[PDB]
Amino acid sequence: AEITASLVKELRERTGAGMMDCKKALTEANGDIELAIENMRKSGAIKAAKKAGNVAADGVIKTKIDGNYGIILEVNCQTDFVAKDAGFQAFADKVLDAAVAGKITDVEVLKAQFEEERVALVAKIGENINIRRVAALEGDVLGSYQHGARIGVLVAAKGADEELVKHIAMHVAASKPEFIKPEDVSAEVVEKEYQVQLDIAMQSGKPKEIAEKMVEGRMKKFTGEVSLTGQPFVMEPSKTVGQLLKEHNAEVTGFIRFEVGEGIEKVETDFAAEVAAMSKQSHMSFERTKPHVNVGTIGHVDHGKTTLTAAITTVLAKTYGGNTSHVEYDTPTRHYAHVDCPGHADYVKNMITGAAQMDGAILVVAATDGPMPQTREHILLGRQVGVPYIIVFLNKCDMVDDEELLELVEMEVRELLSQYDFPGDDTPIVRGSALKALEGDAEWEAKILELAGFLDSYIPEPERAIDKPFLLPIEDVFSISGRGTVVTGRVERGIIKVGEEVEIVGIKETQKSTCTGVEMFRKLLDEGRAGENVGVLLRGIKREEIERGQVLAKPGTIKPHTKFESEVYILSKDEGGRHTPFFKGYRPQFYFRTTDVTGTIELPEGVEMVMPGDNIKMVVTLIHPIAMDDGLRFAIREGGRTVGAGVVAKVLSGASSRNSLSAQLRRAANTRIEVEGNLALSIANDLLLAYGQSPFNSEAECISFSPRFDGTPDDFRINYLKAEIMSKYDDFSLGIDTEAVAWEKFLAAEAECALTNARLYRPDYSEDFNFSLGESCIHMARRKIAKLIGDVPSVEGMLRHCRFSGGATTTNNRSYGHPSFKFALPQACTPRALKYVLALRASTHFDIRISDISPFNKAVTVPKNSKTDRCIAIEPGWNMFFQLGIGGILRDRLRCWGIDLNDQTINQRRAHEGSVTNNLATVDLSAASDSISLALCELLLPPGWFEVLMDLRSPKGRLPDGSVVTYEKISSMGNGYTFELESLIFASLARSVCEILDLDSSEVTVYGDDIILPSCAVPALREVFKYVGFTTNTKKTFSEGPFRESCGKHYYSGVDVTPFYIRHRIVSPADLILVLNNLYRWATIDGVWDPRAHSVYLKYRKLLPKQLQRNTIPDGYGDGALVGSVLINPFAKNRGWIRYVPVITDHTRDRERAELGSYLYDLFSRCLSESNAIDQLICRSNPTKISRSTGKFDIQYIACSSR
RNA sequence: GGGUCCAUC
RNA sequence: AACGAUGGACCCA
Ligand SMILES: Nc1nc2c(ncn2[C@@H]2O[C@H](COP(=O)(O)OP(=O)(O)OP(=O)(O)O)C[C@H]2O)c(=O)[nH]1
Ligand SMILES: [Ca+2]
Ligand SMILES: [Ca+2]
């Protein structure tokens, strides 16, 4: 020991101060029980003195109302855990009561009346408690709402009853309005705001009263939103609170809402790197299949878990070997991931969301203090989250020179433990110190070894997935002539062997059957094992007897249920979730392994509203059974959006939309807007007029107008719209205009490759004299290409990227384009392509067959603009299959040149930058890919690659003429690698051009033929391009001036100047809606109209059937309704707290799919996968359904918010 | 992913 | 009867 202190428990059994603040203030009181008590009193304020050195951004809010007088209280602390703590409740419940009767309002007044009790309950807790700010409200008939400790509100009404103020209090808590009336806002806070914004807009170049009226209508909205009056009522958002009051002859005298920790900052805590630095000072001085075990540290702010995780890392490293911010360490036998539990709600969230499943907690308590009040709450979190085991580390024992005392604290913890139904008598308790273990001290050092030994020993090994009873969530069901019925999915757990009997359980009466077989794409199989994608064949059962959503389990293993208790987390706005609260009758979709299912919920007693971000518990009853174990995770969904995650707790026992409306809308949708003349042109012209420009004299001027590249941005913007707007209209009368043009272009590119092909195979200028930029970039580019690409397309590469995709082939018309049809119907293939097919056919047991063997593709024509079509070519099915393989690998390799062909947004932003700085150029080639000759590829690519390109292309073309071409270009548009090959060729040359000029290659950025490099490089790029057989399009290439374009964004001195196109004769209401919405999005700034354009919009909105004039959707939801305000939409039905708007959809009819083909396509897909708050992964990917568009329109109801 | 629709290369 | 690619919305689930 050190001193004579064996019954200090009496000194602590009334102070809860500590075994080293009791054993200590007792050696300076010579042993006087009632004497020490006082030495600690007046000394307990000096600990609370350095206490205020800890940011305390958690706590509670409280509210009290004297039938007519109300008060709202805010009392802070450091963590969730103390805020739920019984003692912290009593202090602030008193400071609340004793602020109601003694009506206080002066904050620092109620503070000092509660300072000596504040140090009595701050020495006992160990956290900076501090009554932050109080306030109070008085009114005629006032009311309050509170959810949990986090948000409290006081509302003052007049002419309102009990419910009304309750509801308005709830709304105030959900929508936090800064003001009661729009008219309240500082009549000069907005004055400066309208004066700053008025210029911002005047800058675009828009005339006084344009920026004026926009800024006005803007700010009219800005205010209504931050104001009770002009906020859509939370319990029926179709009307505002403003309107809600007026129907009850009521008014709000005012309101107050505090939120715990508002305005604090609370510096973020990164635990994972926390230990890195903690270990920093100390950093100086097959068996890849170990079980992974999840542990977490939990305890008082800094009893030392702070440092103990460090100590575990060092000491475990020093001795043995070496997601979401987690330390991890190793044991001779196991692997551990370790998380800190800094907060109760923070943790419960991660446990539901599945971001932190704990196999065992380690509860850290420093013996210097012993257990604390809030340690009750730490063990309680463990109880509530169901952590199976808790191990205890007694920390800071170096500062306890009396072992008799350790046994005292160890005994307390053993008792709190048992109070919460944990095995307190039998739980491992290590007595040690991390303080002196990370700093090398063999004594306290092996104590960490002792604890680790208990992670290995006491926390049992987590059951391996392969060890659990078999289960496969069913994704799809297939009838296969001769084979029988087969289900596909990923085996979730266990093994299934052929012959074994299986149960199929879920949506309908559970059935049984027997596993005939197991197969993948390549092999056929004896068993399917956990984590494997397979199809499983069944005996007897029919395809119509099975359903996606069911599972396939070892019989009896799992049962179907409909009702259950869960822990769910509702996502916040900032997490892509709901942005509005729900209430009693929430009715969403519950997504289980692989399917959505409907269900109603019941909230617990005393909760009436859930807001985004909430950790609600709820009882969910489903519309029909589905197989569920205990601890099954699900997603909460609203029409495809995930708005919540949940896990099932205890499985229980079990026990409006508009049809004429939809009909009215459908008849409306299938009507034809009927007008005299060219309606598109009338619209374009009325718009030109409303902006003060001359209209289009004739159909001919629509396609032959040139913009001026000067003027204010405002004037260029409309001027450029005029130039572009009608430029792709497919329905002009006057024009000897045909696809004859496309074919001439197409013939012209070929002739051009003929020349370049001749010229480029003759790199001999009759002598070793003359040097050229062209020859030089090719040599330079070649060498770079070879380093990026290899000598040849890897095997892995091909097997990772070949696949079928999409539309027509030489053998299939568009209506048979689905991949499953490419596997069913036999595909054509090229003589040189044949060996690829054979190698494919050698890799599976499935039938891979060839309709024909032939060197032709089909040159056809597609729409492009008012002056010309585009000739493309339809490939042979199997050549495609292989063309996408190389296309996919070039796509990967290009990432190393910082070229990212999945993201056109890089080119858009660099085009924007370019128009501001003039340092970047946007370049365009005249017939990009048709001009890429065989000769150019041959001396740019490794031989290996060139050969494979030559196998895979189609060498000849059959034109609609009946006539032929033998391809001079390397490949036509339609070929599955043309786009990635042109991207490569273009980048390589441009990059080489950068070098030859001492520019940085990384300034080169390419998407197809959309090229961006530094402006300086352009004249040289132009020359290299000329040399290799390209023609740069001067008209669409910009190395100077205010203007840039890349990937469909157009900028002028930095302003978005992108236009919209009217492409077709407008004839259906959906046509007109498209046009009106495109006008909307072009002339609207954040919902606010440019008035010049609004006048045109309103005039043509009148041509729609009336109901369609008012059927509005928000932006971001397609074009089956007009974009506008969904809160005004008379057709919007709210069902179970979710909004549904009806939209026009193309009316379809179901078709029959090819069963063997669809099966094949499924398996082939799963083969592809294998070889290549964060819970988007609770979902799958879907079956194959075929359909045909009739030409009619349907009306579909869809969920939408305002996100 | 596949379709439909919207931008695009 | 219209090819290949990207991103978005709905729908497929
Ligand atoms: N298969 C296919 N490829 C396309 C299509 N549009 C563009 N591309 C690819 O993007 C590049 C060309 O874009 P565009 O600029 O519109 O066509 P272009 O052939 O170069 O002719 P131009 O500049 O004169 O209009 C090359 C081409 O492979 C298309 O509709 N289908
Ligand atoms: Ca081009
Ligand atoms: Ca371009």
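FYI, residue positions are counted from 1 along the chain as it appears here.
Per deposition record, X-ray crystallography, 2.4 Å.
In case you wondered, yes, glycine gets a Cβ from its N, Cα and C as well.
Positions annotated as Mg(2+) 1 binding site by Swiss-Prot: A:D924, A:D1009, A:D1010. Within 10 Å of the Cβ of A:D1010 (Mg(2+) 1 binding site) there are 23 other Cβ atoms, across all protein chains.
In the three-state DSSP reading, A:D924 (Mg(2+) 1 binding site) counts as coil. Long-range neighbours of A:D924 (Mg(2+) 1 binding site) (same chain, six or more residues apart, CB within less than 8 Å of its CB): A:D1009, A:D1010, A:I1011, A:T1032, A:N1033, A:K1035, A:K1036, A:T1037. Taken from Swiss-Prot, the feature Mg(2+) 2 binding site applies to A:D924, A:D1009, A:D1010, supported by experimental evidence.
With DSSP classes pooled into helix, strand and coil, the tally for the domain 'RdRp catalytic' (A:909-1041) is 66 helix, 25 strand, 42 coil. The domain 'RdRp catalytic' annotation in Swiss-Prot covers A:909-1041.
A:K728 to A (Swiss-Prot position 78) appears in Swiss-Prot as a mutagenesis experiment; the accompanying note says: Loss of RNA polymerase activity. In three-state terms derived from DSSP, A:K728 (mutagenesis position) belongs to neither a helical nor a strand segment and is classed as coil. There are 16 other CB atoms within 10 A of the CB of A:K728 (mutagenesis position), with all protein chains counted.
Where Swiss-Prot documents A:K784 to A (Swiss-Prot position 134) as a mutagenesis experiment, the accompanying text is: Complete loss of infectivity. Shown in sequence order, A:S988, A:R991, A:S992 are the residues of the chain, 6+ apart in sequence, with a C-beta less than 8 angstroms from the C-beta of A:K784 (mutagenesis position).
A C-beta separation below 8 Å, combined with a sequence spacing of at least six in one chain, links A:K787 (mutagenesis position) to none of the other residues. According to Swiss-Prot, the mutagenesis experiment A:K787 to M (Swiss-Prot position 137) carries the following note: Complete loss of infectivity.
Record note (Swiss-Prot) on the mutagenesis of A:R814 to A (Swiss-Prot position 164): 80% loss of RNA polymerase activity. With a 10 A radius on its CB, A:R814 (mutagenesis position) counts 11 other CB atoms from all the protein chains.
Under the DSSP three-state reduction, A:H818 (mutagenesis position) is assigned to coil, being neither helix nor strand. Sequence-distant neighbours of A:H818 (mutagenesis position) (same chain, six or more apart, CB under 8 Å from its CB) are A:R1153, A:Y1161, A:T1184, A:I1186, listed in sequence order. For the mutagenesis experiment A:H818 to A (Swiss-Prot position 168), the note given by Swiss-Prot reads: 80% loss of RNA polymerase activity.
Where Swiss-Prot documents A:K864 to A (Swiss-Prot position 214) as a mutagenesis experiment, the accompanying text is: Loss of RNA polymerase activity. DSSP assigns A:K864 (mutagenesis position) to coil in the three-state reduction, placing it in neither a helix nor a strand. Remark: A:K864 (mutagenesis position) has A:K728, A:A742, A:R870 as non-local neighbours, by Cβ distance under 8 Å and separation of at least 6 in sequence.
Annotation of the mutagenesis experiment A:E995 to A (Swiss-Prot position 345) in Swiss-Prot: Almost complete loss of infectivity. Proximity of A:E995 (mutagenesis position) to non-local residues of its own chain (separation of 6 or more, Cβ distance below 8 Å) is seen for A:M780, A:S1001, given in sequence order.
One entry in Swiss-Prot concerns the mutagenesis experiment A:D998 to A (Swiss-Prot position 348). Its note says: 80% loss of infectivity. The Cβ of A:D998 (mutagenesis position) lies under 8 Å from the Cβ of no residue that is in the same chain and 6 or more residues away along the sequence.
For A:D1000 (mutagenesis position), the number of other Cβ atoms no farther than 10 Å from its own Cβ, over all displayed protein chains, is 12. In Swiss-Prot, the entry for mutagenesis A:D1000 to A (Swiss-Prot position 350) states: 95% loss of infectivity. The structure shown retains the original residue.
Among the mutagenesis results in Swiss-Prot, A:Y1007 to A (Swiss-Prot position 357) has the note: Decreased initiation of RNA polymerase activity. The residue drawn here is the original one. If you take the C-beta of A:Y1007 (mutagenesis position) and look for same-chain residues 6 or more apart in sequence within under 8 angstroms, you find A:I899, A:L901, A:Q904, A:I906, A:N907, A:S983, A:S1046, A:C1047.
In the three-state DSSP reading, A:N1182 (mutagenesis position) counts as coil. Mutagenesis annotation in Swiss-Prot: A:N1182 to G (Swiss-Prot position 549), described as 50% loss of RNA polymerase activity; the structure shown retains the original residue.
For A:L721 (variant position), the same-chain residues 6+ apart in sequence whose C-beta sits under 8 angstroms from its C-beta are A:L687, A:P1059, A:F1060, A:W1082. DSSP assigns A:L721 (variant position) to a helix in the three-state reduction. According to Swiss-Prot, the natural variant A:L721 to F (Swiss-Prot position 71) carries the following note: In strain: QB_1.
Among the sequence features in Swiss-Prot, the natural variant A:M780 to I (Swiss-Prot position 130) is noted as follows: In strain: QB_ancestral, QB_1, QB_2, Qbeta_1_FR and Qbeta_2_FR. Look at A:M780 (variant position): DSSP puts it in a helix.
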So 21 residues are not built between A:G322 and A:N323. What's the Cα distance between them in Å?
18
Listed recorded positions are A:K784, A:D924, A:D1000, A:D1009, A:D1010, A:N1182; which sit with C-beta under 6 angstroms of ligand 2?
A:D924, A:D1009
Can you tell me which of the mutagenesis positions A:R814, A:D1000, A:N1182 is spatially closest to A:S1068 (variant position)? Compare CA atoms only.
A:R814
If I take the C-alpha of A:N1172 and the C-alpha of A:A1173, which enclose 17 unmodelled residues, how far apart are they in Å?
24
Where the chain breaks for 3 residues between A:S285 and A:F286, how wide is that break in Å, taking the Cα atoms?
33
In the structure shown, with every protein chain counted, which of the recorded positions A:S1068, A:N1182 has the densest set of Cβ atoms within 10 angstroms of its Cβ?
A:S1068
Rounded to a whole number, what is the CA to CA span in angstrom between A:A655 and A:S656 on either side of 19 missing residues?
23
Quick check for the class: what is the C-alpha distance, in angstrom and rounded, between A:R814 (mutagenesis position) and A:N1182 (mutagenesis position)?
21
Provide, as an integer number of angstrom, the distance between the C-alpha atoms of A:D1000 (mutagenesis position) and A:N1182 (mutagenesis position).
45
Quick one: which residues besides A:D924, A:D1009, A:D1010 have a Cβ within 8 Å of the Mg(2+) 1 site's Cβ centroid, in sequence order?
A:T922, A:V923, A:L925, A:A928, A:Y1007, A:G1008, A:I1011, A:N1033, A:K1036, A:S1046
Which recorded positions of A:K784, A:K787, A:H818, A:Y1007, A:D1009 contact ligand 1 in the sense of C-beta under 6 Å?
A:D1009
Look at each of the recorded positions, A:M780, A:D1009, and point out the one with the fewest other Cβ atoms around it within 10 Å.
A:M780
Which three-state DSSP class does A:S1068 (variant position) fall into?
coil
